[PDB]
Amino acid sequence: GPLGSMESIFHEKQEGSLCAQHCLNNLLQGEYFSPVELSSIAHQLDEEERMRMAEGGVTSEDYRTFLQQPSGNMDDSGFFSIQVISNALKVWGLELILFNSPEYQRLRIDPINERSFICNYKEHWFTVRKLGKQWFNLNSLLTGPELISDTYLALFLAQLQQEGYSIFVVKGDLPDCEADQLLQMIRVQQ
């Protein structure tokens, strides 16, 4: 044991702090992404998600299901669409979908049941990553790694859910980062 994970909780090498792309880089355990791509990814997502859903028929439901997400396409004042992460996630291997979805939750979808959750507040949104065995908020409003209890993460999402609705469930393959090491895997290994 490292004795204290918080000792160095965060993303190793970070070269892109401005938009959520930062949290994404940390979440992905490694940047390797630019802001320009986010804009293009978001745009491509709209065109892709629009055509993909439109073409596939989106069974309409898929439309109303996703539509739940925040529109506005995206900004350029220092923020990117959360959907951009989804596009990168999908292309990364994993996928990102809205959690609010009462259909999934009812079917049996828990907030903690996941590994990576995303929250959106009005405009600005944050990225939640499950570090070790607990959820940790990452963005900037937390002024750092805000440890969120399993009973809190769900309670929190519930609060935001009841307050409005802006949560995205990250499903798929999630890479490990420094936090993953703090969980157990110590540097010593060679």
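The first residue you see is number 1, and the count goes up from there.
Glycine residues also receive a Cβ, built from the backbone N, Cα and C atoms like all the rest.
Per Swiss-Prot, the features are:
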ACT_SITE  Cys19  active site, nucleophile
ACT_SITE  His124  active site, proton acceptor
ACT_SITE  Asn139  active site
DOMAIN    6-185  domain 'Josephin'
MUTAGEN   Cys19 to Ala (Swiss-Prot position 14)  Loss of deubiquitination activity
Pairwise CA distance, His124 (active site, proton acceptor) versus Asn139 (active site), rounded so that it is a whole Å:
9
For the C-alpha pair, I'd like the distance in angstrom between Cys19 (mutagenesis position) and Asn139 (active site), rounded off.
9
Around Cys19 (mutagenesis position), how many other C-beta atoms are within 10 angstroms of its C-beta?
21
Which chain-mates of the residue listed as 'active site' that are at least 6 residues away have a CB under 8 A from its CB, listed by sequence?
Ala20, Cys23, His124, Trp125, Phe126, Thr127
